[PDB]
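Since the structure comes first, as structure tokens, the remarks are kept for the end.
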Amino acid sequence: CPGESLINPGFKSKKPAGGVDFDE
Amino acid sequence: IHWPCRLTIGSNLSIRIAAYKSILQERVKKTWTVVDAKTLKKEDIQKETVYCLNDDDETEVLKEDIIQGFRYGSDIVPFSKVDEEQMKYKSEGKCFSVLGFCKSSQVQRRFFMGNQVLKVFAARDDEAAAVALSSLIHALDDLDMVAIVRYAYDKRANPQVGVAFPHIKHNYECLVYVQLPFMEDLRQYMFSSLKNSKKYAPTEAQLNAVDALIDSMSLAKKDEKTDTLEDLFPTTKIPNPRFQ
Amino acid sequence: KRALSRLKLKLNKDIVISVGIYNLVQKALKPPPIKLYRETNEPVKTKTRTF
Amino acid sequence: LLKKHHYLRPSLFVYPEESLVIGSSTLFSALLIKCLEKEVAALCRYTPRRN
Amino acid sequence: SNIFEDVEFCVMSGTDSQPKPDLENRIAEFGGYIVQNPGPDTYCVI
DNA sequence: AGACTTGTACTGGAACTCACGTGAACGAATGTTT
DNA sequence: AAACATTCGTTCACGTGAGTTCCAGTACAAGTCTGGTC
């Protein structure tokens, strides 16, 4: 399934923590 | 007890605030004290803990002879308390900082964490702080926004990321702070859908029956369809049965 | 995935449906420390008693 | 009638099991659909463990 | 031999020529108390 | 006969979670000293 | 009359016992393959 992690199958792949990024 | 601090937006803006704990789970002020069966005195009993090795002879190791270690996969990594204190994450305490402002829709109610709710007021006997906080609250309410903030009770308290949202009432207005989750506390579980399931789809008669059940068991009543609603079973006003 | 508990929701004294309770947000704690022997560096078993 | 500032404990998730009582999934789905339609929440008394 | 006697040695690094366990064995050959971590009774760390 | 493989059931331990206890630390009020 | 020390109720973090779910080890029984002779 798209978005499945390549390290731990069966778990959603967490996007990297980006913190606060102000919008334009 | 009031908690004083400064709400900071950058390094130039600072508003003096006082925080109180509004809602928290309440426990018994006193605890059961274990007393001797016959003498009924607390002085007559004593509790202590002893550590012994896993060898057959069952050696005795004193309290000063133990060092704390952790587990790294299939091994054990010694990590003394002093070394941990040296390497521990150090922070500057008593922070109420505004990381940012975000739309209310983005902060859902099912992600709230923690065991407390804080109410943030302006500092006592300070007109300027009151005006500043009122300005911020009204701006957030008009824009339909909340403030994502960093919170640390003291130097040794782990920093937290939470949401402060406005709360305006006729008598008083205040910010309400509730904790928010880190990345580590989120659980990614997948559940089967119920709308698309073929074998669990209810029929129309079942839906009508459940509609009748919901209608019959309503716990609120409209005031003659005139002004507003009224609650028939207000649970917030029921004392806790445990203490009774 | 693991169910905290499996309970019975009772609409009445006769209508009961089985449900499961899960937690979608759980606080993350450091793994608990384990005591170790300073000399040989092997785990030590702990016990408590009252007298 | 549910207040957002009346937070006391982290929330949980209730999902039908179907392994203990057969026919619970259908009633759970009907309750879900009608509750969403009427914008109501089921008030209940909860006891996780004995005592 | 009985050169070292009732001394706590706590070695946590060894040279490439002398790996940690090898040095542990050599020092233990002379009657030294090996301690995998230092402490109040530790005489010297290596 | 005998030995291994497969299927069913049971029991104990690991892991996870919550409740309860203990320890240390602290702002504000009060008492004491100068 | 003013400054400093002590005490008190509060707060947080960390540790330990009991309940629940899941999986591995164990036991037993049946099935399958084999051996030998008359």
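In order, the residues displayed for chain A correspond to 180-203 in Swiss-Prot numbering, which applies throughout.
From the backbone N, Cα and C atoms, a Cβ is placed for every residue, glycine too.
Quick look at what Swiss-Prot annotates:
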- A:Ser184 to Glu: Abolished interaction with XRCC5/Ku80 and XRCC6/Ku70 (MUTAGEN)
- A:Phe201 to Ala: Abolishes the association with the non-homologous end joining complex and localization to double-strand break sites. Abolished interaction with XRCC6/Ku70 (MUTAGEN)
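Cα to Cα, A:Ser184 (mutagenesis position) and A:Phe201 (mutagenesis position) are separated by 28 Å. Neighbour list (A:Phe201 (mutagenesis position), Cβ cut-off 8 Å, at least 6 residues apart, same chain): empty. Here the Cβ of A:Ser184 (mutagenesis position) has 12 other Cβ atoms within 10 Å, regardless of which shown protein chain they belong to.
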